[PDB]
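> The structure that follows is given in the form of structure tokens.
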Amino acid sequence: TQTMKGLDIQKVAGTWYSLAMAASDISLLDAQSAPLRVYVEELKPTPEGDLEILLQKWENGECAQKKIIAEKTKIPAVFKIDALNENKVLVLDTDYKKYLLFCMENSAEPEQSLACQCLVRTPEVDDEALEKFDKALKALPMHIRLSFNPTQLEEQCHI
Ligand SMILES: [Cl-]
Ligand SMILES: [Cl-]
Ligand SMILES: [Y+3]
Ligand SMILES: [Y+3]
């Protein structure tokens, strides 16, 4: 997977909304309780170059807040995690002020664990960001794609 060259991770800080998401396995994203159905609400880069990912997940019939610490690697756009049965976070592209495309995978099973998201800065459908999302997904073996309306973006767990 091609990741972003020259990522300045400090510029991704602040509020984001999960506008769209895709996975290689349908079961990873199908239900609301599906293991990779996650909603990014905030990205908090640390001064040491790591990424605190704040997100929402639907578990036990209710919406819960999760925090994931993504550890920096030699490659600026590739981070290490230990959550959601994934071990990697990969930023594909961002303009910092509008959109951000990122993926998650488990390196042991890189085929069946892939989930990617289109994040936007405002709770609006951004078609230009969705075009770039789909252009990035072309070379990826996705079998499920989800997108959300502006009202869903502002609701807890995209209800
Ligand atoms: Cl740390
Ligand atoms: Cl709106
Ligand atoms: Y660290
Ligand atoms: Y509007």
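Numbers in chain A come straight from Swiss-Prot, and the residues shown are 20-178, in order.
Note that Cβ sites are derived from N, Cα and C of the backbone, with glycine treated the same way.
Feature list, courtesy of Swiss-Prot:
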- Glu61 to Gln: In variant D (VARIANT)
- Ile72 to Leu: In variant W (VARIANT)
- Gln75 to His: In variant C; found only in the Jersey breed (VARIANT)
- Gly80 to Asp: In variant A (VARIANT)
- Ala134 to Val: In variant A (VARIANT)
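Could you tell me the structural context for the features on the list?
According to its DSSP assignment, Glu61 (variant position) is in a strand.
DSSP classifies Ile72 (variant position) as strand under the three-state reduction. Every protein chain shown contributes to the tally, and the Cβ of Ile72 (variant position) ends up with 22 other Cβ atoms within 10 Å.
Residues within less than 8 Å, Cβ to Cβ, of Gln75 (variant position) and separated from it by at least 6 positions along the same chain comprise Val57, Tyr58, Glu60, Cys82, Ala83, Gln84, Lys85, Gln175, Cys176, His177.
The Cβ of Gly80 (variant position) lies under 8 Å from no Cβ of any same-chain residue at least six residues away in sequence.
In sequence order, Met40, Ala41, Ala42, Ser43, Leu47, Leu48, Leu55, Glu105, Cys122, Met123, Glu124 constitute the residues six or more apart from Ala134 (variant position) in its chain with CB-CB distances below 8 Å.
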> To the nearest Å, how far is the Cα of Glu61 (variant position) from the Cα of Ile72 (variant position)?
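For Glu61 (variant position) versus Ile72 (variant position), the Cα atoms are 6 Å apart.
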